[PDB]
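Q: I have a structure I would like to understand better, so I am pasting it below and will then ask my questions one at a time.
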Amino acid sequence: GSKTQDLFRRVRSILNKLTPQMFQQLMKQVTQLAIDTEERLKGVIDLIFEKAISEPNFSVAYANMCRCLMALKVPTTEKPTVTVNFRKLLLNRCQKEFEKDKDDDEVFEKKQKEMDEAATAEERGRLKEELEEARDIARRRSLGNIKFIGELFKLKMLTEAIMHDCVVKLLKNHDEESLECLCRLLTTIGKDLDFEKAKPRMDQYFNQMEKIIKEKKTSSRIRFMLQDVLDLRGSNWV
RNA sequence: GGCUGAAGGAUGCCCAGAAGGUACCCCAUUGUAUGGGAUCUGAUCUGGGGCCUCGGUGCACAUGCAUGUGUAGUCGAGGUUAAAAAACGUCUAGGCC
Ligand SMILES: [Mg+2]
Ligand SMILES: [Mg+2]
Ligand SMILES: [Mg+2]
């Protein structure tokens, strides 16, 4: 049983040491890891996903690390005649994280009543600090998940269609968190998405947020980041 | 009681179909929302796909270095079916001790 925990230790060590420049030298270590059980694979994917969405800066490296294990079949423990590819498991974690928003507010609502139940000023302030801290923890996760999906797109483990139905989903929910994520995703995938096969559809995305830019109904910071994204588009994504 | 491995399943690729999505467009309510349609898709499921024909090279054989024959998971060259695939970070049926 110590073998699974030792594999987790080595995977976490590699993730901590992983950096863009020294990438290649650690990849041999990644290919030499004995991942042969659905539990080990799920745990390694859990570690990679958590690190990649909790720390967006180095997510690029982690994305490329995932490319080195795009083909790592393992037999499902329940029915040992079935197999699960690493890609199927890593993408399921990504898609599940992407659509938690539908339920996300719910848990805050489940805590929102407590805001009323904290009678005294000390309790009210402590409850308010905890709820906004939770809101920060969630918005930091969603942004990490979006940048990780965008980084996996540049390595072709995804396709243009998932980005085109992720951008439109973020944009249809005109709430602040979604528009911040839309800014991050377009900023990280604009050059690899601005092609002539997607020229018509893209020509509406920005146009839509242009109205947002002109409406000034949302918070300023959102407009500010949208202006940055539109200006980066105007300069050929560089 | 231990070693090994079938293009038999599974995985990957390709094709068909389905759930789902679909900014823009159109139709209805009509409210910029919902529902339906049209493309475009399809992170997900259900199936199907391991064809021919000809050369080069290599190999083996059989005849007199040459010719004929068969073909190496061979390189190409073309056809055919909607589809001509990772000889596969996998499980088995076995096979051996
Ligand atoms: Mg449909
Ligand atoms: Mg199939
Ligand atoms: Mg089949």
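Residues displayed in chain A correspond, in order, to Swiss-Prot positions 754-991.
According to its header, the structure was obtained by electron microscopy, 3.7 Å.
Yeah, the Cβs are placed from backbone N, Cα and C, and that goes for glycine too.
Below, the features straight out of Swiss-Prot:
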type	residues	note
MUTAGEN	A:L768 to A	Abolishes binding to EIF4A; when associated with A-770 and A-775
MUTAGEN	A:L771 to A	Abolishes binding to EIF4A; when associated with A-767 and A-775
MUTAGEN	A:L896 to A	Abolishes binding to EIF4A; when associated with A-92 and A-95
MUTAGEN	A:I902 to A	Abolishes binding to EIF4A; when associated with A-895 and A-95
MUTAGEN	A:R974 to A	Abolishes binding to EIF4A; when associated with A-976
MUTAGEN	A:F977 to A	Abolishes binding to EIF4A; when associated with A-973
MUTAGEN	A:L985 to A	Slightly reduced binding to EIF4A; when associated with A-989
MUTAGEN	A:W990 to A	Slightly reduced binding to EIF4A; when associated with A-984
Q: What is the number of other Cβ atoms found within 10 Å of the Cβ of A:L768 (mutagenesis position)?
A: 21
Q: When you measure from the Cβ of A:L985 (mutagenesis position), which residues in the chain that are at least 6 apart have a Cβ under 8 Å away?
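A: For A:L985 (mutagenesis position), the qualifying residues are A:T940, A:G943, A:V991.
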Q: Take the C-alpha atoms of A:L896 (mutagenesis position) and A:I902 (mutagenesis position) and report the distance between them in angstrom, rounded.
A: 10
Q: Rounded to the nearest Å, what's the C-alpha distance separating A:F977 (mutagenesis position) and A:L771 (mutagenesis position)? Just drop the number here, would you?
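A: Cα to Cα, A:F977 (mutagenesis position) and A:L771 (mutagenesis position) are separated by 33 Å.
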Q: Given the mutagenesis positions A:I902, A:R974, A:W990, which lie close to A:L771 (mutagenesis position), meaning Cα to Cα within 10 A?
A: none
Q: Given the mutagenesis positions A:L768, A:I902, A:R974, find the one whose Cα is closest in space to the Cα of A:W990 (mutagenesis position).
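A: Closest candidate to A:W990 (mutagenesis position), judged by Cα separation, is A:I902.
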Q: Among the mutagenesis positions listed here, A:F977, A:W990, which has the most company in the form of other Cβ atoms within 10 Å of its Cβ?
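A: The residue with the most neighbouring Cβ atoms within 10 Å is A:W990.
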Q: Taking the Cα atoms as reference points, how far is A:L768 (mutagenesis position) from A:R974 (mutagenesis position) in Å?
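A: For A:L768 (mutagenesis position) versus A:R974 (mutagenesis position), the Cα atoms are 33 Å apart.
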Q: Would you pick out, from the mutagenesis positions A:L771, A:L896, A:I902, A:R974, the residue whose Cβ has the largest number of other Cβ atoms within 10 Å?
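A: Counting Cβ neighbours within 10 Å, the top one is A:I902.
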